[PDB]
Amino acid sequence: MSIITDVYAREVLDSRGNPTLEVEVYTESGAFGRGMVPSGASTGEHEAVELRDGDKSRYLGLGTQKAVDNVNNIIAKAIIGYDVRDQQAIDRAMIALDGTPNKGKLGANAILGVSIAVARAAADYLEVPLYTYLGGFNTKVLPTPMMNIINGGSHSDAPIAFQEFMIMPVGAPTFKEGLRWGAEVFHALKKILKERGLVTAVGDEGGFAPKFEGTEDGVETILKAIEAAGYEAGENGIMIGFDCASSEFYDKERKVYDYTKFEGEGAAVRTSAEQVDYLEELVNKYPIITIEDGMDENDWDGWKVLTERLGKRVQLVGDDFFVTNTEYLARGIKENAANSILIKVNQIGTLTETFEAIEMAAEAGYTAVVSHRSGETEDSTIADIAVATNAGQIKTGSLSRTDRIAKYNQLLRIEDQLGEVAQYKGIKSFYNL
């Protein structure tokens, strides 16, 4: 009755028009779950591998017919017959079935698709909301969102090194209001960009990549839009964060942060020690609450110095530093590097391992920030994961494009359902600080 009778994958498209897959799970009783998988770029060899077809005549080699076949031909027969509620047993079964460390045989996308589909089918079976199924009875914290409002780095032609600039409505009373604050600042910013004759078309995540003069111009324009929408810049209103993605401009063989990469030949070329100083400059100069990948993915002492210097004032998120991998998170914790981790579900491949990463972080006093990918789908599972774990934060995009807005809407539904029980922690989300 609760027993899984069908597991079926198919090829669909992500928010960038590139193939991905979805899986559907049915129980004998007819309970249904669908899991869609986002795109996963790979950073190193120590991460779940998304399986692509490689046939360059078709979708530029980005097809997923192989992963789909793996679900239908290998995984389905293995998993069919399990109770839909045995999430852990099922995920482990799939890890063993693949038998390789990076889930490269069956594909991390095939495995995750099934993991999510089973969880959602289980919730449907039990007739409870997904966050309840994942987290148990004590789910209640709506996440303070960090919203990608301006893009730099490779996602831009402006002389800015940092990949993302985000706003966080840490001063809002509820998620619903916080979401409105973000939306309003976003519309004010669009208005400001039009006035300056800058481009208001959006990137993968719904933000702008305007031809600013440099990093200071960008930040100051965000501050402009924050004031224009009528909110405070600070802990009582809206604060700012970075995804530096500094690995993208780290010279491995010179061991220095080379800004000329993205900011032209006048740009600074900084040693780790100087990288930490520049970040500190910005933190003193601006209402910065969070900084992601401020150091290089393998610059472990650089991370240690940064954490020593700002770790008590600022959230420091390891994204490529940790790649949702508890082996790396464990070392960060031991070595006092970072105080936050970016959780990308498909960077690891199962919900079970995902939640293990979230718990390891939390128990070390680190925050876990559930994250979108560049290629998204109409799925909003990470909304439920964020609430399920009372994580307190989420990173799921700017305030346009349904590939982002779907998560925000789902969060609205969850808040609405929790009623008086819902909590929004704002600045108190940062228990790592």
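We number each residue from 1, going along the chain as drawn.
The way this entry was determined, per its header, is X-ray crystallography, 2.1 Å.
Just so you know, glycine gets a Cβ as well, placed from its N, Cα and C.
Feature annotations, courtesy of Swiss-Prot:
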ACT_SITE  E205  active site, proton donor
ACT_SITE  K344  active site, proton acceptor
BINDING   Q163, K344, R373, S374, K395  (2R)-2-phosphoglycerate binding site
BINDING   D243, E292, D319  Mg(2+) binding site
MUTAGEN   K312 to A  62% enzmye activity, about 200% increased plasminogen binding, about 1.75-fold better tPA-dependent plasminogen activation
MUTAGEN   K428 to L  No effect on catalytic activity; significant decrease in the ability to bind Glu- and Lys-plasminogen
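Positions of the features from Swiss-Prot, shown on the structure.
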residue : record                               : Cβ within 10 Å
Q163    : (2R)-2-phosphoglycerate binding site : 24
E205    : active site, proton donor            : 25
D243    : Mg(2+) binding site                  : 25
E292    : Mg(2+) binding site                  : 28
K312    : mutagenesis position                 : 10
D319    : Mg(2+) binding site                  : 26
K344    : active site, proton acceptor         : 25
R373    : (2R)-2-phosphoglycerate binding site : 25
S374    : (2R)-2-phosphoglycerate binding site : 18
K395    : (2R)-2-phosphoglycerate binding site : 29
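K344 (active site, proton acceptor) and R373 ((2R)-2-phosphoglycerate binding site) have their C-alpha atoms 7 Å apart, to the nearest angstrom. Summary of the Mg(2+) site environment: with the site residues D243, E292, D319 set aside, the chain residues having Cβ atoms within 8 Å of the Cβ mean position are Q163, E164, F242, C244, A245, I291, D293, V317, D320, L342, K395. Of all Cα pairs drawn from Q163, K344, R373, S374, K395, which the record names as binding (2R)-2-phosphoglycerate, the longest spans 17 Å. Neighbouring residues of the recorded (2R)-2-phosphoglycerate site, listed in sequence order and excluding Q163, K344, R373, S374, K395, comprise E205, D319, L342, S371, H372 (Cβ within 8 Å of the Cβ centroid).
Using a 10 angstroms CA-CA radius around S374 ((2R)-2-phosphoglycerate binding site), none of the recorded positions in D243, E292, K312, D319, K428 qualify.
In the three-state DSSP classification, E292 (Mg(2+) binding site) falls within a strand. When other Cβ atoms within 10 Å of the Cβ of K428 (mutagenesis position) are tallied across all protein chains shown, the result is 13. If you compare Cα positions, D243 (Mg(2+) binding site) sits closest to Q163 out of the recorded positions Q163, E205, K312, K395, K428. Closest to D319 (Mg(2+) binding site) by Cα-Cα distance, out of the recorded positions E205, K312, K395, is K395. The recorded positions near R373 ((2R)-2-phosphoglycerate binding site), taking a 10 angstroms Cα-Cα threshold over the set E205, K312, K428, are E205.
In the three-state DSSP reading, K428 (mutagenesis position) counts as helix.
Closest in space to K428 (mutagenesis position), of the recorded positions given as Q163, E205, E292, is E292, taking the CA atom of each residue.
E205 (active site, proton donor) and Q163 ((2R)-2-phosphoglycerate binding site) have their C-alpha atoms 12 Å apart, to the nearest angstrom.
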